[PDB]
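Trainee: Got a structure here, written out as structure tokens. Questions coming.
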Amino acid sequence: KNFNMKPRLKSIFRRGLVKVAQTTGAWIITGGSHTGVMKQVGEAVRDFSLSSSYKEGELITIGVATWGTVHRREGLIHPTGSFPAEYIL
Amino acid sequence: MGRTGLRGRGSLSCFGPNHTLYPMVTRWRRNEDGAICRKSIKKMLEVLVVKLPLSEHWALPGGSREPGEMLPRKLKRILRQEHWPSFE
């Protein structure tokens, strides 16, 4: 579930979590979807990779979620095998 | 319910309780194929409210004892302008 904390904690946690994966070249295994703690980590990458949008230190956040809790299972299937396709949030 | 410091007015047109009703018409609402409220965890609701063009809010029929008639007929204080005399 979603949550809102003090913006000092936001300005510390969302800043430093970038500053981990910038220097080390890490992976960030997260929980997938758009709600909750997994939303707040997606804020931190957006707070970096479009403001200080640097190819140097491309952060890798791997989302592991449930094909079945996804909101649009349809529109994403292709027995063809490969697709540079789209969907709408 | 305690003194409100007022008069005895006939804004109610009645020196009393004026036992009224409100038909809370309730659509447990939808999306393309059936939805809930994802905002907290709960269920999202849809309600018909009528915006009267003069007073600046969006209301429901006040079943406030239509004069000469009963309480389900000032239910039709506005519901007579919803055109059906069939279903009662």
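Going by Swiss-Prot, the residues shown for chain B are 1328-1415, listed in order.
Recorded method for this deposit: electron microscopy, 3.6 Å.
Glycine is no exception: its Cβ is also placed from the backbone N, Cα and C atoms.
Here Swiss-Prot describes B:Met1397 to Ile as a published mutagenesis experiment; the accompanying note says: Only slight effect on activity. Here the residue is the original one, but Swiss-Prot notes a mutagenesis experiment at this spot, B:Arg1400 to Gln: No effect on channel activity; when associated with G-1407. For the published mutagenesis B:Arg1404 to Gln, Swiss-Prot gives the following note: Abolishes channel activity. Under mutagenesis, Swiss-Prot gives B:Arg1407 to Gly with this note: No effect on channel activity; when associated with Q-1400. As a published mutagenesis entry, B:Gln1408 to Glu appears in Swiss-Prot alongside the note: Decreased channel activity.
In the displayed structure, how are the listed features positioned relative to their neighbours?
Mentor: Take the CB of B:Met1397 (mutagenesis position) and look out to 10 A: across all protein chains shown you find 10 other CB atoms.
For B:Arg1400 (mutagenesis position), applying a Cβ distance below 8 Å and a minimum sequence separation of six or more within one chain yields B:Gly1390, B:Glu1393.
B:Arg1404 (mutagenesis position) falls within a helical segment according to DSSP. Neighbours of B:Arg1404 (mutagenesis position), defined as other CB atoms within 10 A of its CB across all chains, total 14.
Of all Cβ atoms in the shown protein chains, 12 besides its own fall within 10 Å of the Cβ of B:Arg1407 (mutagenesis position).
Long-range C-beta contacts of B:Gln1408 (mutagenesis position), restricted to its own chain and to partners at least six residues apart, with a cutoff below 8 Å, are absent.
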